[PDB]
Amino acid sequence: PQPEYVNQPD
Amino acid sequence: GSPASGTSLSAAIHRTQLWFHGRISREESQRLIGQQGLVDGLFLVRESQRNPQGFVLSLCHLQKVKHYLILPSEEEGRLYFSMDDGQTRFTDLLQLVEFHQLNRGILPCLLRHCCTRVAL
C-alpha cells in the first residue's frame, strides 16, 4: 500500500 | 489511522546488555544489520518511537533482514504479530526462549535463531 513493515506494511 | 505525529526524538532505557531499540530506520537497518553472513537466525528486538503501540522482531536471513512490527502487548492478547504472510499475534518472549530452537523465525527459511551481531 505505502508503508513496509510486516504482518502488514504496519 | 495512526501515522500522523512524530518529528525528532530519542529514547533508549537500558541497564544491562539488552538488545532492544526504538526508532531504527528499518529500511536502512537492513543495510547495516544485513551485512551479517549468518543464517536466518540472527534476530533483534526493536521497533519505533513513532508507532505508540509498535514492537518489531528483526531477523537476519541469508539474503537479507526484516522487521515484524504491528501489534504489541495488548489487552486482547500479548505479542500481536506474525510475518509477511503469517498470523501468530500471540505470546512471544516465553515462546521465543524455548521455541528459540525451533520457532517461527523468518517467513520460508531457517526458522531457528539465537541473537544478533551488532553491539555486544
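Going from the start of the chain as shown, residues are counted 1 onward.
Per the header: solution NMR.
Cβ from N, Cα, C; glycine included.
Taken from Swiss-Prot as is:
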- B:19-115: domain 'SH2' (DOMAIN)
- B:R46 to L (Swiss-Prot position 458): Impairs phosphotyrosine binding by SH2 domain (MUTAGEN)
- B:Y68 to F (Swiss-Prot position 480): Global loss of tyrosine phosphorylation. Abolishes interaction with FHL2 and HAX1 (MUTAGEN)
- B:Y80 to F (Swiss-Prot position 492): Global loss of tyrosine phosphorylation. Abolishes interaction with FHL2 and HAX1 (MUTAGEN)
- B:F99 to R (Swiss-Prot position 511): Abolishes dimerization. Abolishes activation of HRAS (MUTAGEN)
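Cα separation, B:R46 (mutagenesis position) to B:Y68 (mutagenesis position), rounded: 10 Å.
Look at the mutagenesis positions B:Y68, B:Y80, B:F99 and count other Cβ atoms within 10 Å of each Cβ; B:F99 has the fewest. The separation of B:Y80 (mutagenesis position) from B:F99 (mutagenesis position), Cα to Cα, is 17 Å. B:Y80 (mutagenesis position) falls within neither a helix nor a strand when secondary structure is assigned with DSSP, and so counts as coil. A distance below 8 A between C-beta atoms marks B:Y68 as the mutagenesis positions from B:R46, B:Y68, B:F99 lying next to chain A.
When the alpha carbons of B:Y80 (mutagenesis position) and B:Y68 (mutagenesis position) are compared, the span between them is 10 angstrom.
According to DSSP, the domain 'SH2' (B:19-115) comprises 17 helix, 19 strand, 61 coil. The local packing around B:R46 (mutagenesis position), expressed as other Cβ atoms within 10 Å of its Cβ over all shown chains, amounts to 22.
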